[PDB]
Amino acid sequence: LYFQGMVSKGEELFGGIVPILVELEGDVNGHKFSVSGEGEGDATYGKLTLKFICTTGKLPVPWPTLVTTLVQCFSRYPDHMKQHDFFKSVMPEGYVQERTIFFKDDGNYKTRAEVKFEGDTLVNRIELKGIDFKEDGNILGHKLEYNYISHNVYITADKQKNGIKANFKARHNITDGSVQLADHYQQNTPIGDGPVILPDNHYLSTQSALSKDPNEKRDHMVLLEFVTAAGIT
């Protein structure tokens with residue numbers, strides 16, 4: 001006699017390949033811009049393939065600084081950790097994701113996003129506000145390398161808000177060989193009134209590879225990303 005255990009509607013929604021849409025509206029130091037993204041996610045392998053387009057012309061900030069803002073519901077949670085996956089638990093109704101990202105010795109981004117299903121498509125709708133940035137700084141001066149971002153996202157339960165918090169330090173290489181710290185603070189809250197999973201402490205090992213489409217004439221970013229939950233034995 002075998003028991004498979006309960007699987008939530010949210011969990012089951014990610015069993016295969018899911019189309020993804022991303023829509024971002026941003027304003028950094030008065031520079032307004034819009035980004036649209038399309039691709040797909042395969043949570044079985046923690047795999048994301050995405051292409052983003054700046055639909056307003058030239059992106060006024062470096063693409064690498066927008067990666068983390070532009071769907072952690074696609075994380076691969078190992079079987080023994082599936083009881084700690086907040087992101088899928090709240091689906092399809094979704095979660096709000098908010099961040100403040102502090103660029104060391106420069107400005108900050110504040111972001112607000114709604115992540116939920118529209119039909120069979122996982123949608124990430126974002127508003128980004130950046131202030132206190134230096135004109136000739138690493139961000140507005142486009143002094144960051146375009147390559148590869150890899151860090152652990154540290155997650156803790158936020159029982160008071162029936163959600164989670166996260167923190168991590170992204171380190172963007174500067175073109176002179178130095179490094180630009182982007183200190184991330186994150187909150188996720190369910191949109192609906194349904195039951196949620198509140199996880200034990202763990203992290204998401206995340207790797208993003210940035211590239212270009214040789215046939216694309218718009219300002220854009222191609223992304224291959226892998227995200228795996230870890231930290232619990």
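Each residue's number is its place along the chain shown, starting with 1.
How was it done? The header gives X-ray crystallography, 1.4 Å.
Using the three backbone atoms N, Cα and C, a Cβ is placed for every residue, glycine included.
For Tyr148 (mutagenesis position), the Cβ neighbour count at a 10 Å cut-off comes to 12, with all displayed protein chains included. Record note (Swiss-Prot) on the mutagenesis of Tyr148 to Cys (Swiss-Prot position 145): In mut1.9; shifts fluorescence lifetime from 3.03 to 2.74 ns.
With a 10 A radius on its CB, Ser150 (mutagenesis position) counts 13 other CB atoms from all the protein chains. Looking at Swiss-Prot, you'll find the mutagenesis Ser150 to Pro (Swiss-Prot position 147) noted as follows: Increases fluorescence at warmer temperatures such as 37 degrees Celsius.
Counting only residues at least six positions away in the same chain, the Cβ atoms of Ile149, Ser150, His151, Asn152, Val153, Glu225, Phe226, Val227, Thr228 sit under 8 Å from the Cβ of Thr206 (mutagenesis position). Per Swiss-Prot, mutagenesis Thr206 to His, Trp or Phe (Swiss-Prot position 203) is noted as: Results in significantly red-shifted excitation and emission maxima.
Looking at Swiss-Prot, the entry for mutagenesis of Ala209 to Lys (Swiss-Prot position 206) says: Abolishes the tendency to dimerize and leads to monomeric fluorescent proteins. According to DSSP, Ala209 (mutagenesis position) sits within a strand segment. Cβ neighbour count for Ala209 (mutagenesis position) (all protein chains, 10 Å cutoff from its Cβ): 13.
For the mutagenesis result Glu225 to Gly (Swiss-Prot position 222), the note given in Swiss-Prot is Suppresses the 399 nm excitation peak, leaving only the longer wavelength peak at 475 nm. Of all Cβ atoms in the shown protein chains, 21 besides its own fall within 10 Å of the Cβ of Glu225 (mutagenesis position).
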Next item on the list: Take the C-alpha atoms of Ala209 (mutagenesis position) and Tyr148 (mutagenesis position) and report the distance between them in angstrom, rounded.
Entry: 5
